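Peer 1: Take this structure, written in structure tokens, and hold onto it; I'll ask about it next.
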Amino acid sequence: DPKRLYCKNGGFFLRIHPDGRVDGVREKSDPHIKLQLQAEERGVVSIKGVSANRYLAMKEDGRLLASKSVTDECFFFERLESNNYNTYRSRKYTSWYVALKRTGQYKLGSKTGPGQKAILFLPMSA
Amino acid sequence: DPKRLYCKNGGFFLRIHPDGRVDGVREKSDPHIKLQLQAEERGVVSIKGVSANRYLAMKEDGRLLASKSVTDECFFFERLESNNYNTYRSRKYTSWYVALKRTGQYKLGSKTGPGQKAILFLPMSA
Amino acid sequence: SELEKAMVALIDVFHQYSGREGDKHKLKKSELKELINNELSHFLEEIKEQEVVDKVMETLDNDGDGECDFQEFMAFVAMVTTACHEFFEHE
Amino acid sequence: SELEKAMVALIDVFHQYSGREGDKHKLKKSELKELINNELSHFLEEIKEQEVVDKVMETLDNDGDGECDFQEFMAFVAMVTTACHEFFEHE
């Protein structure tokens, strides 16, 4: 049930912190990398951190954080790329995608685009 | 001056022990692998262990040991092979050569012969 | 043989690319990336943000000086081949 | 590219030789020797008493179970290439 969003950019898993911060880690021992993908519409899912109790949301500036309340920015389009990876685009911002930097830090949505490596996620079972 | 006979068979250095035993070791930290090559005739040398004070000798049975006295079995023919290695044949036994086994133990002269790997030694400076 | 011919090529390519550094026996990081972007670019069509580069430099520098060698050179080929392939399934 | 074509060959050869073990993803020591005595026999014309074999098996089995893999497979090629070459000058 719990899925770990493995990014093909550096090899980091999306880690949601209970404080609201989101980053990427390589260790599979971290219990904050266990996320649950709730579906709202066909192709639209919401990423919620199991051991965080917060939902992934993107701000109108490009920042990525975890909200405690479900907002319109907590919904992302679940798309399958031709490389067998999952691309997540915000429903509020159809021009911004979710991405993780090779440095382990999250990537600004305002700096995302098709063709990048940081935008390629793989939901691995936990 | 001191030379370490590096065998191309396993990568072991000829180690002469003060007790009279001879074997091969990979550790260059051993002071018993420092041998001195004393020339008696053009192409005929005697191998003496510096920190052993014993000369390398081959018995009529094929065993290899270290003698405290210079005997006719302590003289070996120093020949340079086409592979840039040194072959040592006993002057007393023109059908036996000096060799080290890949297991670390010495090879019986009665079991030597051209084409083997154990008969290829390289006098590396110490 | 197969590996036999591969050796002739690998040895030449190694020296060829190591020449970019200044001599012809070691690589200075940049040459490693050059290899990936020129020889393995047909296989590994990713890189860009430097993902595999971060992992290979962690296993290549076995000496601890940033100096490449024949020993890690071939291991580098293995690393880039397996890492990108197994990138589809991590622990 | 050079390494590109080499990969295609190395990958196939790896699976081919690993097939002797039973599966096609690992070697069982004997296959490693088979590689040296068939693919690298044109370069390394020594072996016989098994000298390089003793050394490669000390670096190949990184897992600690005697199981070969693509990671050590290419490292194996490096090991046999450098070991026999540098055998003319040790420390």
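The residues of chain A that appear here are 161-286 by Swiss-Prot count, in order.
Note: Cβ is positioned from N, Cα and C throughout, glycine not excepted.
I grabbed these lines from Swiss-Prot:
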type    : residues    : note
BINDING : A:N169      : heparin binding site
MUTAGEN : A:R181 to E : No effect on integrin binding
MUTAGEN : A:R186 to E : No effect on integrin binding
MUTAGEN : A:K188 to E : No effect on integrin binding
MUTAGEN : A:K267 to E : Reduces binding to integrin ITGAV:ITGB3 and suppresses FGF2 signaling with reduced ERK1/2 activation and reduced ability to induce DNA synthesis, cell migration and angiogenesis. Acts as a potent antagonist of FGF2-mediated angiogenesis
Peer 1: A:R181, A:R186, A:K188, A:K267: which of these mutagenesis positions has the highest Cβ count within 10 Å of its own Cβ?
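Peer 2: Output for this query is A:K267.
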Peer 1: Sorry to bug you, but what's the C-alpha spacing from the residue listed as 'heparin binding site' to A:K188 (mutagenesis position), rounded to the closest Å?
Peer 2: 16
Peer 1: Cα-Cα, whole number of Å: A:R186 (mutagenesis position) versus the residue listed as 'heparin binding site'?
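Peer 2: The residue listed as 'heparin binding site' has its Cα 11 Å from the Cα of A:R186 (mutagenesis position).
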Peer 1: For the residue listed as 'heparin binding site', which residues of its chain lie six or more apart in sequence with Cβ-Cβ distance below 8 Å?
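Peer 2: The residue listed as 'heparin binding site' has long-range Cβ partners A:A259, A:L260, A:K261, A:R262, A:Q276, A:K277, A:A278, A:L280.
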Peer 1: Taking just the CA atoms, what is the gap between A:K267 (mutagenesis position) and A:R181 (mutagenesis position) in Å?
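Peer 2: A Cα-Cα distance of 13 Å.
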